[PDB]
Amino acid sequence: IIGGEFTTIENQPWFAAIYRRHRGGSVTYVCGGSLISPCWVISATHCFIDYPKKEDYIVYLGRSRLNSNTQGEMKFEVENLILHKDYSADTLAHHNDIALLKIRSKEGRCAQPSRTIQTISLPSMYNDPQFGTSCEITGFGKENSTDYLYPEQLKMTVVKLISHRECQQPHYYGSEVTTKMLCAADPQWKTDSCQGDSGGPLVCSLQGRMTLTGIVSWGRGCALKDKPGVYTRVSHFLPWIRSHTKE
Ligand SMILES: N=C(N)c1ccc(CNC(=O)CNC(=O)[C@@H](CO)NS(=O)(=O)Cc2ccccc2)cc1
């Protein structure tokens, strides 16, 4: 997250931290995620497409820091990694960048609701907030495009939804952005999501309720003028989400 503020897991109870084990024992951070149900975390497919092995991932809930523990946190193994089959990456656009991670603790249990661990509500069929609406994003991603390290503490910021018409302008992204994607940015281009925030949640208050409106997917640079963040439009994938989370 470029700019924005430091926050704790208490303020983002549905945020899931995903790590990958390496040969030797070194675990590195991979991507953000969101707990949508006790046994399921939703994220982005491009985070795992190069290493489809479920056995090498670790999911953390109730965690506020990157490389240290937090009281109340819970560790999970990935029982099943569901990548979208029509995923593809073009020059800039990442299509169908969405993924499901079924989780289970070593005792074979799913997440237990606490003050630091809660689910986030999914939207309704083609029912998104009005353009110009403020939403929030959370992540352990870069604070500056030039950094090579990630902040140790979780962060968040607020951005506004941009209309599909505006995001499709020549100086923005042109035809790279489709209706399955959502654009959001700070009107002053000061704050934004960045490398390392992928798979994290774009939350919007819709009719007095926090809703997982999007998933951090892509963008040109970070906090660059007329280069909004692009998010996978959750509302267009409900059918896909339900068919894979049943049995
Ligand atoms: N809101 C943003 N600007 C933003 C959101 C998410 C990411 C994370 N996702 C990726 O990096 C995946 N790749 C991209 O978006 C690529 C194009 O397909 N564009 S990029 O190379 O400009 C992103 C980038 C990479 C390294 C450092 C800064 C920016 C980056 C920027």
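Chain A is numbered as in Swiss-Prot; the shown residues are, in order, 179-425.
Per the header of the entry, the method used was X-ray crystallography, 2.4 Å.
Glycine residues also receive a Cβ, built from the backbone N, Cα and C atoms like all the rest.
Noted in Swiss-Prot for the protein shown:
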- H224: active site, charge relay system (ACT_SITE)
- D275: active site, charge relay system (ACT_SITE)
- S376: active site, charge relay system (ACT_SITE)
- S323 to E: Abolishes phosphorylation, proadhesive function and ability to induce chemotactic response; when associated with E-158 (MUTAGEN)
Top Cα neighbour of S323 (mutagenesis position) in the set of active-site residues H224, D275, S376: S376
Densest Cβ neighbourhood among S323, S376 (recorded positions), 10 Å radius: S376
For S376 (active site, charge relay system): DSSP state (helix, strand, coil): coil
Residues near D275 (active site, charge relay system) in space but at least six apart in sequence (CB under 8 A): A222, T223, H224, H262, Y265, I393, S395, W396, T410
Cβ neighbour count within 10 Å of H224 (active site, charge relay system): 24
